[PDB]
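Notes follow once the structure below has been shown.
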There are 2 protein chains.
Amino acid sequence: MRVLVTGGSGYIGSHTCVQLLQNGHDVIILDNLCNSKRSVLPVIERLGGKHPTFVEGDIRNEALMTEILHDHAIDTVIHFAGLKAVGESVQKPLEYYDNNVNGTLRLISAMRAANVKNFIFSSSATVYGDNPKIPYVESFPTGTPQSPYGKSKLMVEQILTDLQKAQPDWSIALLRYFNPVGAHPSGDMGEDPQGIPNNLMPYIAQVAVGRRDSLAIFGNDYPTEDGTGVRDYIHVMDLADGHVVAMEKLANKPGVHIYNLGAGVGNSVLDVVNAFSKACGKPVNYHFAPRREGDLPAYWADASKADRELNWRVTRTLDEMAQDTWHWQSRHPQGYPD
Amino acid sequence: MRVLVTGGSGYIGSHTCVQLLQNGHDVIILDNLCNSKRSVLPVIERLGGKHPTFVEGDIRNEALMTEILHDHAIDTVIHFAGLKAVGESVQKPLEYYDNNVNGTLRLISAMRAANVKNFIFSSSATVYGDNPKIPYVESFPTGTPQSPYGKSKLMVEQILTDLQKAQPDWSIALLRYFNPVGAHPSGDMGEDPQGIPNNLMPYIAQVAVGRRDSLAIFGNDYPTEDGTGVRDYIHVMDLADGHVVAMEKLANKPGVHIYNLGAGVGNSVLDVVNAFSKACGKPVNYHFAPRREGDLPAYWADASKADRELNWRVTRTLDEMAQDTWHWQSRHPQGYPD
Ligand SMILES: NC(=O)c1ccc[n+]([C@@H]2O[C@H](COP(=O)([O-])OP(=O)(O)OC[C@H]3O[C@@H](n4cnc5c(N)ncnc54)[C@H](O)[C@@H]3O)[C@@H](O)[C@H]2O)c1
Ligand SMILES: NC(=O)c1ccc[n+]([C@@H]2O[C@H](COP(=O)([O-])OP(=O)(O)OC[C@H]3O[C@@H](n4cnc5c(N)ncnc54)[C@H](O)[C@@H]3O)[C@@H](O)[C@H]2O)c1
Ligand SMILES: O=c1ccn([C@@H]2O[C@H](COP(=O)(O)OP(=O)(O)O[C@H]3O[C@H](CO)[C@H](F)[C@H](O)[C@H]3O)[C@@H](O)[C@H]2O)c(=O)[nH]1
Ligand SMILES: O=c1ccn([C@@H]2O[C@H](COP(=O)(O)OP(=O)(O)O[C@H]3O[C@H](CO)[C@H](F)[C@H](O)[C@H]3O)[C@@H](O)[C@H]2O)c(=O)[nH]1
Ligand code: NA
Ligand code: NA
Ligand code: NA
Ligand code: NA
Ligand code: NA
Ligand code: NA
C-alpha cells in the first residue's frame, strides 16, 4: 500500500518505516525535524531495504498535506508526528495543543480534501486517566489525562471519533501505546533524545554509557511489590510490527478500531534497572528520590483484543529491550550525526 | 477599558457591545460575518451611543489577531465567535473543531504574542454533560458533552485552564451560558438566524409571525411537570450585562473564574409557548413530536456564585423575554437588511 507516515523520522516512526518497507509498502515520510535528524533516513532505507520518499514539512500546513496526499496517491496515513514531553506540556500547553490537536486536525482535513480515508493514530494509555482498574481494557470509558499532553491525545481520539461518525467510510485505528523502549536489533537505529531524557530506559542508558551519574528512582513507597512504579514496557520493534498489521488488516474496514498495544504485563523500575545492569555488564548506578508529580503507581495493558482481532502479540522480552537499547547506545553514543 | 469583542456582530455579542459602549468602554469588533450582517453595526452604535470599530476577519488568522491586539492596545478580549449549530456539528465535526478549538487557540496565541492577558469565553451548560444533579453548580466536575459542538466547548475550557496555569498572570472567565433568548428592548436588535431556527424561542417567533405552520414540541413524556423539556432561559440583555460586569471586575484578577450565567430556574416548552402566545396576542400553533436526539429532560443553573462574587443576577422575566422577541420579530420580519 502507499502510506504517508508523519513523524516517520522519529523514534517509533523510523522503526515502523523499516518494517513497512520490509513488507514492500511504498513509504512517504513527512517530518518537520523538530525532534529528529535527516541522518536517520539513509539508515531507514538500508535497514528497510527499500527507498522511502522524504518530505520535510509540518502537519499543520494543510495545503502541503493535501498536496502530498494527492501527489503520492496515498491509501493510508500513519500519524506519529506531534510533541510528547509531558513536563514541557505543563509548561507550554499551547504548543502541545497546536501541534497535536490542531496538527492532527489540519492533517485529517487534508485527507478529506484528497479523499484519503484510512488512518492510524499514535495514542496513549494516558487516555485512560486515573483508572484504579488494571489492566486497562479498551472497553473502559476514558478518564481525565493529567497533562496537556495527555489531554491533547484524548481530544484527538474524540475528534477522530466524531469524524468517523460523519464520514462512515473511514477506517481509523486508535493505537494506545504503553511504554515504548528498545531499538532495532542491528544497533544502528534507536531512540535519540536531545538533552535530558524524560523516560526511564534512555535515562538508564545514559547513566550506563557514563553520561550521567545516577538514576533517580522517582518514588519507592508505592503500593507495589518492590515500592517502585510498575509499567508495561514494549519493544519498539513489536510496536512497529503492530502498526504494519493494523494498517494491513484495517484498511478499508470502516470503523474506529481501538487497540491497546502493550506486552500485557507490568515491570517495576527496579526490574528494568536490573535488566539493564545485566545487559551492559555493570551495575547501573541509582538512588531513590521523591515521587514525580502526576505519576501513577502501577498499570499495564490488557492486550487480548489485539491478539484476538489482529492476531498480534509482542514477541520481544524485557531483556531484549534492554540489550537492544544498550547496543545502540553503545554503538552510537552521539546518536545520529548532524 | 479597550476591548476586542470577537463575534461582536452576532446575537449575543451585538447586545454586549451595546452595553459595553453604554458603559463608556472602547470597543473593537472582530467578526467574519459568516453568521451575521454588517447592517447590525449602525444599530450597535446607535443603541450603544458610541462608535465601535469594526474589523472583518477570522479568529483563525493569528497574524491578524495579533495585529489588531497591538494596534488597538486591547486590555481584554471577549470571545463570542465560533459555530454553534448542534445538529450541524454532528454532521460536520471538523468545521466545529476548527472554528472553536483551533479558532480559540489561534486567538489566545495572538494574545500571548501581544501580551494581552484578560479573557472572557462564551462557554455552555453543555460542559456539564449528562448530569443527573440539578441545578448545575460550578463545583461539579464536567461531564461528556454529546455533540462535537459541546465537546469543542469543553476542550476550550480545558486548554484555557492549562494556559492559565502556565501563565499565571492571566485572568480568564469561563462563562457558562444556559438558553439565551430575548432582544434589545427597542425592538431594533435581536437574534436573526438564517434558515430554520434550531432553538425554541425564534422557532416559536417564526410560527407566530406566520412563517411556519406549527411548533414541533420535541417530546411530551419527559419526567417533568407537564411532560415537556425544562430549561433555564435567560434574557440576552441580562447575559450582556453579566459580560460587562465580569469584564470590569475580573480584569487583572489572576485566575480561571467560572460562572454559570442563568436565571436559576427552569421553564418548560409549554411555559415558553404560553408566554409567547400572551406576548403576540394569539395562540401559538404547536403539536407534539418525538423527542429530539441528545436532548436532556430538565436542567437549569444554580447562579448563586455569580450573585455572590459579581453581584450579578438576572433582572428580566420570561414574559419580557417573549415580549421583546416578538417586538423585534414583528418590527423586523426580514431581520437585518442585506
Ligand atoms: N515514546 C513514547 O513514550 C510514547 C508513548 C505514547 C504515545 N507516543 C506518541 O507516539 C508518536 C511517536 O513518538 P516518538 O517516541 O517516536 O516521538 P518522536 O519525537 O521520536 O517522533 C515524533 C516525530 O514528530 C516530528 N514532528 C513533531 N511535530 C511535528 C509537526 N508539527 N509536523 C511534523 N513533524 C512533526 C518530530 O520531528 C519527530 O521526528 C508521538 O505522537 C508520541 O506522542 C509515544
Ligand atoms: N445562542 C446560544 O444558544 C448559545 C448558548 C451557549 C453558548 N453560546 C456561544 O455564545 C457565542 C455567541 O453565540 P451567538 O448566539 O451570539 O451566535 P452568533 O452566531 O450570533 O454569533 C457568532 C458570531 O461569530 C462569528 N464567527 C463565527 N465563526 C467565526 C470565526 N472563525 N472568525 C470570526 N468570526 C466568526 C459569526 O459570523 C457571528 O456573528 C458562541 O460561541 C456560541 O457557541 C451561545
Ligand atoms: O528518570 C526516571 C524516569 C522514569 N522513572 C520511572 O519510570 C516509570 C516509567 O517512567 P517514563 O517517564 O519512562 O514513562 P511513563 O510511565 O511516565 O509514561 C507514561 O505516563 C505518562 C504520564 O504523564 C504519559 F501518559 C506517557 O505517555 C505514558 O507512556 C515510572 O514509574 C517513572 O516514575 C524514574 O524513576 N526515573
Ligand atoms: O423546535 C424546537 C426547539 C426546541 N424545542 C425544545 O425546547 C427546549 C430548548 O431547546 P433549544 O434547542 O432552544 O436549546 P437547548 O436546551 O437544546 O440548548 C442547550 O442544549 C444543547 C444540547 O446539545 C446545547 F448544549 C446548547 O448549547 C444548550 O443551550 C428543549 O426542551 C427542546 O427539546 C422544541 O420542542 N422544539
Ligand atoms: Na452524517
Ligand atoms: Na529532548
Ligand atoms: Na547527537
Ligand atoms: Na509553568
Ligand atoms: Na442558520
Ligand atoms: Na433577512
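Just so you know, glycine gets a Cβ as well, placed from its N, Cα and C.
If you check Swiss-Prot, you get these features:
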type: BINDING; residues: A:11-12, A:31-36, A:58-59, A:80-84, A:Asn99, A:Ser124, A:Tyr149, A:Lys153, A:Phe178; note: NAD(+) binding site
type: MUTAGEN; residues: A:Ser124 to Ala; note: No major structural changes. Catalytic efficiency is very low and affinity binding is 21% of the wild-type enzyme
type: MUTAGEN; residues: A:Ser124 to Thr; note: No major structural changes. Catalytic efficiency is about 30% of that of the wild-type enzyme, and affinity binding is similar to that of the native enzyme
type: BINDING; residues: A:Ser124, A:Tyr149, A:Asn179, A:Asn199, A:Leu200, A:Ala216, A:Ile217, A:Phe218, A:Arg231, A:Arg292, A:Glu293, A:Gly294, A:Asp295, A:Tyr299; note: substrate binding site
type: MUTAGEN; residues: A:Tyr149 to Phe; note: No major structural changes. Catalytic efficiency is very low and affinity binding is 12% of the wild-type enzyme
type: ACT_SITE; residues: A:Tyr149; note: active site, proton acceptor
type: MUTAGEN; residues: A:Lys153 to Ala; note: Decreases the catalytic activity. Not reduced by sugars in the presence or absence of UMP. It contains very little NADH
type: MUTAGEN; residues: A:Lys153 to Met; note: Decreases the catalytic activity. Not reduced by sugars in the presence or absence of UMP. It contains very little NADH
type: MUTAGEN; residues: A:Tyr299 to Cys; note: Loss of epimerase activity with UDP-Gal by almost 5-fold, but it results in a gain of epimerase activity with uridine diphosphate N-acetylglucosamine (UDP-GlcNAc) by 230-fold with minimal changes in its three-dimensional structure
CA pair A:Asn32 (NAD(+) binding site) / A:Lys153 (mutagenesis position), Å rounded to integer, equals 19
Comparing the Cα of A:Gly82 (NAD(+) binding site) with the Cα atoms of the recorded positions A:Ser124, A:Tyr149, A:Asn179, A:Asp295, A:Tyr299, the shortest distance belongs to A:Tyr149
Recorded positions A:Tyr11, A:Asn35, A:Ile59, A:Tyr149, A:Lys153 vs A:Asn179 (substrate binding site), shortest C-alpha separation belongs to A:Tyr11
Those recorded positions from A:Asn35, A:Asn99, A:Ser124, A:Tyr149 that fall inside 10 A of A:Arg231 (substrate binding site) by CA distance are none
Pairwise CA distances across A:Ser124, A:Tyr149, A:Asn179, A:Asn199, A:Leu200, A:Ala216, A:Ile217, A:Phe218, A:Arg231, A:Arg292, A:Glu293, A:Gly294, A:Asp295, A:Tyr299 (listed as binding substrate) top out, in Å, at 24
A:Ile217 (substrate binding site), DSSP three-state class -> strand
CB < 6 Å to ligand 3, subset of binding-site residues A:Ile59, A:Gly82, A:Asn179, A:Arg231, A:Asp295, seq order -> A:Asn179, A:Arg231, A:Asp295
Those recorded positions from A:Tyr11, A:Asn35, A:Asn99, A:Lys153, A:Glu293, A:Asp295 that fall inside 10 A of A:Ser124 (mutagenesis position) by CA distance are A:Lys153
Looking only at the binding-site residues A:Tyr11, A:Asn35, A:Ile59, A:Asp295, A:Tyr149 (mutagenesis position) has its closest CA neighbour at A:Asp295
By the 10 Å Cβ-neighbour count, the most surrounded of the recorded positions A:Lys153, A:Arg231 is A:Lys153
In all the protein chains shown, the tally of other Cβ atoms within 10 Å of the Cβ of A:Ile59 (NAD(+) binding site) is 25
Sequence-ordered list of residues in the chain of A:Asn99 (NAD(+) binding site) that lie 6 or more positions away and have a Cβ within less than 8 Å of its Cβ, or none, is A:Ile59, A:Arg60, A:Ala81, A:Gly82, A:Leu83
One of the recorded positions A:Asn35, A:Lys153, A:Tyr299 has its Cα closest to the Cα of A:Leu200 (substrate binding site), namely A:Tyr299
As a whole number of Å, the Cα atom of A:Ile217 (substrate binding site) is distant from the Cα atom of A:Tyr11 (NAD(+) binding site) by 24
Whole-number Å distance separating the Cα atoms of A:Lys153 (mutagenesis position) and A:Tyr11 (NAD(+) binding site) is 18
Among the recorded positions A:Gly82, A:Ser124, A:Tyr299, the ones with a Cβ under 6 Å from any atom of ligand 1 are A:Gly82, A:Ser124
Filtered by Cβ under 8 Å and at least 6 apart in sequence, the residues in the chain of A:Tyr11 (NAD(+) binding site) near it are A:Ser36, A:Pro180, A:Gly190, A:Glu191, A:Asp192, A:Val236
